[PDB]
Amino acid sequence: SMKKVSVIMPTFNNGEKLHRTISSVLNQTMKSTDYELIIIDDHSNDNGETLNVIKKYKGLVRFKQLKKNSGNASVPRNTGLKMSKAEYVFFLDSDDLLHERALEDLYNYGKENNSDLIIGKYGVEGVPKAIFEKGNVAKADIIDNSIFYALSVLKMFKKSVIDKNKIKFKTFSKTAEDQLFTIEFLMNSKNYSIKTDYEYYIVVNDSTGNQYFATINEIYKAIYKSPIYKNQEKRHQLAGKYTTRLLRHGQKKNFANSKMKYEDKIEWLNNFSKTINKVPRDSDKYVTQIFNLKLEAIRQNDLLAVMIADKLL
Amino acid sequence: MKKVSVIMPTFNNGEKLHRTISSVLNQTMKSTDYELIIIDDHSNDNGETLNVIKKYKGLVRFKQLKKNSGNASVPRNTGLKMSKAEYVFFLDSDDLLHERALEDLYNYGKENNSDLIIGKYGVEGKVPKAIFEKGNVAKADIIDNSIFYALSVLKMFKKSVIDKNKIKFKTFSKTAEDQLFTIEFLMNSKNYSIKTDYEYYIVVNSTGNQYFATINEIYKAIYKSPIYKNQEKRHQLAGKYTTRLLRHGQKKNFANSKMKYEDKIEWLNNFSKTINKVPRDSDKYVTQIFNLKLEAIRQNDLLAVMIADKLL
Amino acid sequence: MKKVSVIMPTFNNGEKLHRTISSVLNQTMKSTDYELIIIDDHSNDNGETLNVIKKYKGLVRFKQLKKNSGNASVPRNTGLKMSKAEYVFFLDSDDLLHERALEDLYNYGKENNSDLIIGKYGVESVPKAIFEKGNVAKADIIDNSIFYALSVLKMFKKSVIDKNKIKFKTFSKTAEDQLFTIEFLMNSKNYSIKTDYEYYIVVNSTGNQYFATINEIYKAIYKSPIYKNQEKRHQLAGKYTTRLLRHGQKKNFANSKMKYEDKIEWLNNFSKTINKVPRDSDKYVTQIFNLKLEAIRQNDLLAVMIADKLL
Ligand SMILES: CC(=O)N[C@H]1[C@@H](OP(=O)(O)OP(=O)(O)OC[C@H]2O[C@@H](n3ccc(=O)[nH]c3=O)[C@H](O)[C@@H]2O)O[C@H](CO)[C@@H](O)[C@@H]1O
Ligand SMILES: CC(=O)N[C@H]1[C@@H](OP(=O)(O)OP(=O)(O)OC[C@H]2O[C@@H](n3ccc(=O)[nH]c3=O)[C@H](O)[C@@H]2O)O[C@H](CO)[C@@H](O)[C@@H]1O
Ligand SMILES: CC(=O)N[C@H]1[C@@H](OP(=O)(O)OP(=O)(O)OC[C@H]2O[C@@H](n3ccc(=O)[nH]c3=O)[C@H](O)[C@@H]2O)O[C@H](CO)[C@@H](O)[C@@H]1O
Ligand SMILES: [Cl-]
Ligand SMILES: [Cl-]
Ligand SMILES: [Cl-]
Ligand SMILES: [Cl-]
Ligand SMILES: [Cl-]
Ligand SMILES: [Cl-]
Ligand SMILES: [Cl-]
Ligand SMILES: [Cl-]
Ligand SMILES: [Cl-]
Ligand SMILES: [Cl-]
Ligand SMILES: [Cl-]
Ligand SMILES: [Cl-]
Ligand SMILES: [Cl-]
Ligand SMILES: [Cl-]
Ligand SMILES: [Cl-]
Ligand SMILES: [Cl-]
Ligand SMILES: [Cl-]
Ligand SMILES: [Cl-]
Ligand SMILES: [Cl-]
Ligand SMILES: [Cl-]
Ligand SMILES: [Mg+2]
Ligand SMILES: [Mg+2]
Ligand SMILES: [Mg+2]
Ligand SMILES: [Mg+2]
Ligand SMILES: [Mg+2]
């Protein structure tokens, strides 16, 4: 009997707080025997506090401790993926909470719709919006349902897609690697669903650009190599819409007139410029028109022009 | 030698062409003093246009080209060679002449020894303005009477000027060929007249290689003028044309348009190359709001042109 | 030792010079406690200016240069060599002192051990920000807007000038006076501002020499023995850059009727000079100028033109 869902949760120095997160997972409307919680501790060093909490649920979770701290969720999440033989996986960050109906509602909706990906609406304690404005969507589309604006991995993923395509979290970047996983997944599957009956996942709140733009480069390459979105114009459309999201919400989007040092601005822009210049210009017509000059200035690797563009926005 | 030769190119006009023809044949000028030369550009509308012309047999002259030239140039050059008249008046095949058009322009022209006479334009449907705002001008000035803003050939031109200086319409440009004709004429003649008593002419409604080749010829016409020989005067005329080009040129706002990037580069490259053959001495005569755009173009900097356009 | 030497260069002033000399000789300060040193820069006005000066023999000190130098620098340097007074005051041959100028400025300077005393200016537009907080015993270059009041028409402690060998440069015919005041400011600590009266009444290029002088200002700042902290030098330099963009020669050259070729040479000189200034100073420049400053660093005329359209 293959499990319906593996919840994959990295921990690091969470301490007593973790009780509430683990409890939200163990308290599900889904039958306890139909799912599992996989905890991967990224070598906590908080005088055993995190491990003491995990040990209180010994027998109710699967657990692996890493021997050295990796520094972020990527290696721990990859470890979880190797351990899961479930139908779907769900990534849960150690500080957050699941609604008690999250696994049952998202899995059932997935099964009903043969979904590769099921996105439950996010709540916040103390998050994306447009994707959830249309109610439940059985067969969502990346552009029409604003999925480029909600690329966290805090979602339910069909494990066969991940295994067949060898999708792993990259360990070369401490930013945007989550975006990349979700994009690789989307580019290798067709059926996406959006479930909004409850706030199913609660988010609890508390550089050169080399690695960042390397990650961005991998996003565009995933679009342009997609076995699902094979048509070259659809690839241009997807790429141009991603470019738009990047210019709206990207890191240091307004770096050019910022207090960043000149030599850092030049390195940042060199990275951005060489990244976007590997993207066909055929994608540019799908970028929102207000960004025409800023995008061209970035292609031209011209800091003065980006400065000017930003002043005219 | 007839007074006026109305040279009218035709192409797939149909039954609506009747209006135009009768506007020429119903002039107040003595019937035997003018001639309508119709030059069909090898119409291909299943005889429709041909059948309209045929009904004026005996009243018009008609030559037909073996093959479609693609625009009014070659036909007009055919009309020029045929006409042996004092003045020529170019008439497009959908437009109309006021009944007192040929008489009033010719008399005014003969009165003032004019090489060129410009009648005020009217409109049907949903034309230059400034040139006609002072009423009739006997001896006009290109700059003062805004002649660079009314460069269509829909005017009365003295034939001897054309013949002596071998002014021909260029075939190698689908755009701005009319401007070049008028400009070559202006740079090889001295007396220009404006007549405004009535709306005399009624207007009825590329990588840039060829286009900027034509623009280039305009500047060359100015700087080699045997009429305007002073080097500073040539600079003034050139600079004043630059302003007109920036105000009303083809694809003036190409920089922020939906044109492909590669096409924008080629277009700007041609524009840049052309303007950089124009002395910077002309730049001071350009309207000051265009200072940045003009320099952006001399520098062949598409970003700077994009920015310039955003600030205008 | 005299309390004050007034140093006044003259050139072809003629009879008008009487007023200015009278304004100096009619001070409330005791006549024995101060001198007027007049250095004529070889006037050529058919003896007229020198004839005026001769009428005060025994009441002033006087030297005439062998040849005209072309501006106040050489004459003023000559005056410095002649004064062995406690303080000097540069007065121009067309301006007027208030009768209580030397006394009030000297007294105020003595009481606050001032290296520099600045009296409020009148006019027959002169700096105003420096004077808007009333009297200031110990002024700050930045808080009291001194970079916006760099004329030498002020009272300077002579020991500072002597010890540091501060001389007027004869490089260019613009900004030499700024450089003098800056060199002095960077080698002294105590400055005073006195505003009781209008003490001093002001009576109304390739860029090669000019930008050479600006370069000298930045150098003065960066080798200052007083402001010795490196971040403090970056701050002062940034504040000067701001003053330069606000009030500099041909500050709006880019969109001007200047010939294109002259614009390029001008900007080339401005660019070369500013690029000798550490970028670490740039963050202290008023942010509205961020683009204009970068465009000058980049030696990009189109970018400067654009920056000026947006200002
Ligand atoms: C608003 C926002 O941008 N949220 C993102 C942010 O969360 P956020 O900034 O909240 O990151 P967290 O502190 O929740 O850490 C993310 C996860 O990584 C684990 N961890 C942390 C450090 C470590 O050395 N090893 C380790 O495994 C934590 O235990 C946790 O499970 O980054 C996460 C990881 O990319 C994303 O899932 C979130 O969507
Ligand atoms: C508003 C405006 O800018 N109008 C111009 C435009 O006219 P417009 O755009 O109205 O063009 P028209 O339809 O009037 O055609 C112009 C003339 O060219 C002839 N023709 C057309 C097609 C063809 O293959 N061969 C041919 O000879 C037509 O019969 C007509 O006599 O172009 C004309 C020719 O440059 C100019 O005189 C007009 O000033
Ligand atoms: C508003 C303004 O910024 N005014 C400045 C301008 O004064 P301004 O424009 O008033 O220049 P002035 O004519 O006063 O000349 C300054 C002094 O230099 C002398 N002189 C002049 C020519 C000459 O060949 N030799 C010579 O010694 C004059 O006699 C006078 O004493 O330049 C002066 C000297 O840089 C500065 O002190 C003033 O602050
Ligand atoms: Cl518990
Ligand atoms: Cl158990
Ligand atoms: Cl790994
Ligand atoms: Cl639906
Ligand atoms: Cl889509
Ligand atoms: Cl989108
Ligand atoms: Cl986003
Ligand atoms: Cl998200
Ligand atoms: Cl990935
Ligand atoms: Cl892919
Ligand atoms: Cl991002
Ligand atoms: Cl800004
Ligand atoms: Cl912009
Ligand atoms: Cl025109
Ligand atoms: Cl063309
Ligand atoms: Cl045009
Ligand atoms: Cl393109
Ligand atoms: Cl300041
Ligand atoms: Cl310091
Ligand atoms: Cl200055
Ligand atoms: Mg249960
Ligand atoms: Mg978190
Ligand atoms: Mg027409
Ligand atoms: Mg630029
Ligand atoms: Mg003066």
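Residue positions begin at 1 at the first shown residue.
Determination method: X-ray crystallography, 2.0 Å.
In case you wondered, yes, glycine gets a Cβ from its N, Cα and C as well.
Listed features, source Swiss-Prot:
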ACT_SITE  A:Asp178  active site, proton acceptor
BINDING   A:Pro10, A:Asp42, A:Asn69, A:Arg77, A:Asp93, A:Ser94, A:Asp95  UDP-N-acetyl-alpha-D-glucosamine binding site
BINDING   A:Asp95  Mn(2+) binding site
MUTAGEN   A:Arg77 to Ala (Swiss-Prot position 76)  Loss of activity
MUTAGEN   A:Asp93 to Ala (Swiss-Prot position 92)  Loss of activity
MUTAGEN   A:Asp95 to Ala (Swiss-Prot position 94)  Strong decrease in activity
MUTAGEN   A:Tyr149 to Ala (Swiss-Prot position 152)  Decrease in activity
MUTAGEN   A:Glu177 to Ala (Swiss-Prot position 180)  Strong decrease in activity
MUTAGEN   A:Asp178 to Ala (Swiss-Prot position 181)  Loss of activity
MUTAGEN   A:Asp206 to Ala (Swiss-Prot position 209)  No change in activity
MUTAGEN   A:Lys241 to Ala (Swiss-Prot position 255)  No change in activity
MUTAGEN   A:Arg245 to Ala (Swiss-Prot position 259)  Strong decrease in activity
MUTAGEN   A:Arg248 to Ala (Swiss-Prot position 262)  No change in activity
MUTAGEN   A:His249 to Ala (Swiss-Prot position 263)  Decrease in activity
MUTAGEN   A:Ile308 to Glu (Swiss-Prot position 322)  Increase in activity
Chain C neighbours, restricted to the recorded positions A:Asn69, A:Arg77, A:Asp93, A:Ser94, A:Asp206, A:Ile308, by C-beta under 8 angstroms: A:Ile308
Among A:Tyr149, A:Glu177, A:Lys241, A:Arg248, A:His249, which are recorded as mutagenesis positions, the nearest neighbour of A:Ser94 (UDP-N-acetyl-alpha-D-glucosamine binding site) by Cα: A:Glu177
Sites among the mutagenesis positions A:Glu177, A:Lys241, A:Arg248, A:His249, A:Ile308 close to chain B [C-beta, under 8 Å]: A:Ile308
Euclidean distance between Cα atoms of A:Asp93 (mutagenesis position) and A:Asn69 (UDP-N-acetyl-alpha-D-glucosamine binding site), Å: 16
Pairwise CA distance, A:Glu177 (mutagenesis position) versus A:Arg77 (mutagenesis position), rounded so that it is a whole Å: 12
Other CB atoms, at most 10 A from the CB of A:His249 (mutagenesis position): 10
Residue among recorded positions A:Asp42, A:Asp95, A:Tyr149, A:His249 with Cα closest to the Cα of A:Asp206 (mutagenesis position): A:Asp95
Alpha-carbon distance [A:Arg248 (mutagenesis position); A:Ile308 (mutagenesis position)] in Å: 17
From A:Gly126 to A:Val127, where 4 residues lack coordinates, the CA-CA distance in Å: 12
For A:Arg245 (mutagenesis position), the one of A:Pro10, A:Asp42, A:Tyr149, A:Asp178 that lies nearest, given that the recorded positions are compared by Cα: A:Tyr149
Neighbour count (Cβ, 10 Å) for A:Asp178 (mutagenesis position): 21
Pairwise CA distance, A:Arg248 (mutagenesis position) versus A:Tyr149 (mutagenesis position), rounded so that it is a whole Å: 10
Of A:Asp93, A:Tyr149, A:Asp178, A:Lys241, i.e. the mutagenesis positions, those within 10 Å of A:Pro10 (UDP-N-acetyl-alpha-D-glucosamine binding site) when Cα atoms are compared: A:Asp93
C-beta crowding around A:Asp206 (mutagenesis position), within 10 angstroms: 6
Distance [Cα-Cα, Å, rounded] between A:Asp93 (mutagenesis position) and A:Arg77 (mutagenesis position): 10
A:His249 (mutagenesis position) versus A:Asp178 (mutagenesis position) - Cα distance in angstrom: 15
Cα distance (Å, whole number) from A:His249 (mutagenesis position) to A:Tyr149 (mutagenesis position): 9
